[PDB]
Amino acid sequence: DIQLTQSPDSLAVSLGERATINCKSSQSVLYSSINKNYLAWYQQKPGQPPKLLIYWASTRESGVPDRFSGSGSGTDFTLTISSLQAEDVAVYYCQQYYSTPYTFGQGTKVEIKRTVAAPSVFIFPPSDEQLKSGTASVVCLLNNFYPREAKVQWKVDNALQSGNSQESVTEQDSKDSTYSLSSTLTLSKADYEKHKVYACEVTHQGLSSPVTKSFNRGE
Amino acid sequence: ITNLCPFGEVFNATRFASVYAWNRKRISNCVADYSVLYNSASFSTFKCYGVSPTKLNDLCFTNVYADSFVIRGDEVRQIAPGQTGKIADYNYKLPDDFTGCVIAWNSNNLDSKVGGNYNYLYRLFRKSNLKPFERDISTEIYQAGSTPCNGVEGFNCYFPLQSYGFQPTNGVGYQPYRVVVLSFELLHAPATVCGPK
Amino acid sequence: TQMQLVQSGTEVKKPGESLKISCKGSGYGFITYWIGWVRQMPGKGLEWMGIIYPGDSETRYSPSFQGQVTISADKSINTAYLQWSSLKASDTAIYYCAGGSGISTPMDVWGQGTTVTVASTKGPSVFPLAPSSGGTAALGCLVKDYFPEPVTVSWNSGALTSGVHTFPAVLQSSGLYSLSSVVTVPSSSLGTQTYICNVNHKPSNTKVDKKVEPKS
Amino acid sequence: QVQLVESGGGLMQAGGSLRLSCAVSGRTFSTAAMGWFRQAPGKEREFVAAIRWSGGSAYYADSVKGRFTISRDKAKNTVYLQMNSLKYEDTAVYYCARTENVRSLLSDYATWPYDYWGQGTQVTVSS
Ligand SMILES: *[C@@H]1O[C@H](CO)[C@@H](O)[C@H](O)[C@H]1NC(C)=O
C-alpha cells in the first residue's frame, strides 16, 4: 500500500497571489489502462466536513471555483491556488485511492499573508469568585496582530515564570487577516498572594520594543 | 434528434443469454446518459471498480462494452476481479485489472417457470481456466480421467455443461439474477462514447 | 441533490461502554455508493478507517483499525454502522462517514460527522475578565474547568458580533478544558452598555449569563 | 406449442426389424435430449433409450442393449428407434419424450422427468 507526504506543512500567501502545495506518494498511482492518476485533493475548514475539490489529479468537482487547479502525474502532484482569496484559508489534504487502504497526506494549512500589525495588549487580574475556588488564573490578551509568532513572557514580582503558562490563538479573522492570542498563567491561591506585581511582557515583530502591561494585586 | 447509446436494449431485453455463452454489446459513436442506470430502483448490486458512474457523464472513452448473462444468486459474488468457482473460472472471468461495473438484479418473475426454466446453462468442467473476457461455448465431452472418450459420453466422461433449474419457489440464490457488466476502454485512440451532465 | 449522508448525533460516553454510531443515506441510487469511515482526532489530520459496500457487506479495514472496531451495514435502510466493543479514551475524536459511487473512487459525499467524547462530564465555571482603567477597552469571560467540548459563548444573546474573539479551548493538566472570550469596545461604553456573556454546556446542561463590570 | 408425433408402429413377427420415428415441432433449439419409453398393458412405463441432442451420445436400458439403436436427425428434428431382433417381450405402446433439461451426466435421462410426450404408437410382435 501507498503512503503520501505533502509539503509545505504551512503556507502563507497574500491575497490574489498563487499558492502551491506539493504532495508526493511512495508509489505511483497511475492506472495505465485509462491513464488517470487516482489522487484527490480535499479542503477542510474548522468545524466543517471535508470537501472534495479535485479528483483524478486534474479534474474539478462541482461547486469548486476555477481558481483551483491540480496537476502532475506518476509520483509527484501539486494543487495550485490561483489568485488566493480569504474564503480559501483552510487545510488541504491529498488523498490516494489507487488501492485500498486509502490514505491522506498529513495536511497543509493555507493562510493569508498581510503586512505586519502590532498587537494591542491587555492584562486581566483573576476574579474574586475564583479566589474562593483556591486557584487563580491571570490572563494576557494579544489582540489583532500579524504574523502569529509572538513571545509572551510572564513575570511575577519580576521573576520570569515558565511552565504554568498556556497559550491559545484564534486563527485568522476573515476581514483583516489578523490573529489574536490569549496566554493564561494559572497559579495556586497561596502562591498568588505571596507576590504583588504581575506583568505580561509581549515582544512581537511589529513592536519597536517589548510592550509590558502589568497590574499590582489589590488595586 | 435523439442519439443516445442503446442501454435500453441491454437491460430490457426480453430474453438474455446463459453465462457460458454471455452476450457482449459494444457501445460506439453516441452519447449515453448514465443517470438512467444508477437512479432506477431495481438493482440489487451495482459494484463499480475504479470508476464512478456519477462522474463519467463527462469523459469520452474509446468504447464501452456491456456483457450481459444470467446466473443464480449465490454466484453473483463470483462476478468480480480475483474470484474463483465454477462461474468465475469456467464461464465468465473478470480480470484483476478490471475497471467497470457489475450491475445485477433479481429476475425471478421473468426467468422462472413452475416446472423449472432449464434454458439457462453453466459450464461444469474444462481443462483450464478462462482468460479474462473469454467466452467458451465448446461442447466437447470433458475427459475426467485417463480414459479418452472420442466424442461419446460414458465413465469419467461427461457433457461439459448443465442447465440451471430455475423454479420460482427456490430460495433466494437458487433464483435467477440477471447481470450486466460494463467495461471501459480509453487511452490512445479516438473516443466516441461519453455522456452529458 | 443526488445523495446526502446524515449521521448519528453526538455521543458523550464513559470508558468501557459499548458504542455504535450511524450514517444514513437519503437519495436514489444508494446501491452504487461505498460508504467509508474517516476519523479525525482533535486538532490532527484525517485517518481512513475502513470502507463497506452495503449490497454484500463486503468491508475492508485499514491496518491501523482492523479488529479494533467493526463496520456493519443494514442494506434495507441505507445505513452504514461503526461500532466499538469497549471505548478507550484514545477513541475521543470526530468520525465522518464518506461516500463514493464505487471502490477506488473519490469520496464525493460527506456527513456532518459525529463527535464522540469518552470521559465523565463536568460543569463549567465562568468568571469575569474585567476591563482596566479615552480610547479602546477590552473585557471578557473566562470559562474554566469543563468537559467535554463544545461550550457555547455569545455576547448580548448574540446581538454583539464584531470585535469579539472566542479562543480555542485548551486542555489543562487536570484533563479539563477551559477557554477565554474577550471583546473590544469603546471605553465610552463602560458606564452605559451592559455586556452579558452567555455560556451553555449541554453535556452538563449549564447555562450561565455573567455580566462584567470594572471592579474597584 | 411443442408437439411430438410418433410413427412407424405396427405388427411384425419376432426376429424382424422395426424403425419408429418421432417428429418434433416448435421450440427446437432448446432440445436437450429425447428418449423412448414403452408400456405394455397392466405393466408400468419403462425407459428404453435416450439420446442427447447435442453430440448424440446414447444411453440404453439393459433390456435392449445390442438390439435397439436410438438415432436423431437435427435438421428435420426427428428421433429414431431402430428395433432389431424383436421379441414378444417388446410388444407395448412406445412413447417418445422430450426434455430441455441439459444434464451433465448422460444417465440422468433414464430417471429424470421429461417435460413433453407424444401419445404413442403400438408395436406388436407375433412370434
Ligand atoms: C427499462 O424499462 C423501464 C420501464 O419498464 C424503464 O424505466 C428503464 O429506464 C428501462 N431501462 C433502460 C436501461 O433504459
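Residue numbering for chain B follows Swiss-Prot; the residues present correspond to positions 332-528, in that order.
Keep in mind that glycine also has a Cβ here, set from the backbone N, Cα and C atoms.
As given in Swiss-Prot:
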- B:334-527: domain 'BetaCoV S1-CTD' (DOMAIN)
- B:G339 to D: In strain: Omicron/BA.1, Omicron/BA.2, Omicron/BA.2.12.1, Omicron/BA.4, Omicron/BA.5, Omicron/BQ.1.1 (VARIANT)
- B:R346 to K: In strain: Mu/B.1.621 (VARIANT)
- B:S477 to N: In strain: 20A.EU2, Iota/B.1.526, Omicron/BA.1, Omicron/BA.2, Omicron/BA.2.12.1, Omicron/BA.2.75, Omicron/BA.4, Omicron/BA.5, Omicron/BQ.1.1, Omicron/XBB.1.5, Omicron/EG.5.1 (VARIANT)
- B:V483 to A: Increased resistance to neutralizing antibodies (MUTAGEN)
- B:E484 to K: In strain: Beta/B.1.351, Eta/B.1.525, Theta/P.3, Iota/B.1.526, B.1.1.318, Gamma/P.1, Zeta/P.2 and Mu/B.1.621; May enhance affinity to human ACE2 receptor (VARIANT)
- B:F486 to P: In strain: Omicron/XBB.1.5, Omicron/EG.5.1 (VARIANT)
- B:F486 to V: In strain: Omicron/BA.4, Omicron/BA.5, Omicron/BQ.1.1 (VARIANT)
- B:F490 to L: Increased resistance to neutralizing antibodies and human covalescent sera neutralization (MUTAGEN)
- B:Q493 to Y: Reduced host ACE2-binding affinity in vitro (MUTAGEN)
- B:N501 to T: Reduced host ACE2-binding affinity in vitro (MUTAGEN)
- B:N501 to Y: In strain: Alpha/B.1.1.7, Beta/B.1.351, Gamma/P.1, Theta/P.3, Mu/B.1.621, 19B/501Y, Omicron/BA.1, Omicron/BA.2, Omicron/BA.2.12.1, Omicron/BA.2.75, Omicron/BA.4, Omicron/BA.5, Omicron/BQ.1.1, Omicron/XBB.1.5, Omicron/EG.5.1; May enhance affinity to human ACE2 receptor (VARIANT)
- B:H519 to P: Increased resistance to human covalescent sera neutralization (MUTAGEN)
Close-lying recorded positions around ligand 1 among B:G339, B:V483, B:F486, B:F490, B:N501, where CB distance stays under 6 Å: B:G339
Spatial neighbour of B:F490 (mutagenesis position) that is closest, considering only the recorded positions B:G339, B:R346, B:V483, B:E484 and their CA atoms: B:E484
Subset of recorded positions B:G339, B:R346, B:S477, B:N501 within reach of chain D (CB-CB under 8 A): none
Cα-Cα distance linking B:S477 (variant position) and B:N501 (mutagenesis position), given in Å to the nearest integer: 38
Least Cβ-crowded entry, counting other Cβ within 10 Å, from the recorded positions listed as B:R346, B:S477, B:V483, B:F490, B:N501: B:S477
B:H519 (mutagenesis position) to B:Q493 (mutagenesis position) - Cα separation in whole Å: 42
Mutagenesis positions: B:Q493, B:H519 - member with fewest neighbouring CB atoms within 10 Å: B:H519
B:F486 (variant position): tally of other CB atoms within 10 A of its CB: 9
Assigned conformation of B:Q493 (mutagenesis position) - DSSP reduced to three states: strand
Cβ neighbours of B:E484 (variant position) where a neighbour is any other Cβ within 10 Å: 21
DSSP three-state assignment for B:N501 (mutagenesis position): coil
Among B:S477, B:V483, B:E484, B:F486, B:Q493, which are recorded as recorded positions, the nearest neighbour of B:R346 (variant position) by Cα: B:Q493
B:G339 (variant position), number of other Cβ atoms within 10 Å: 10
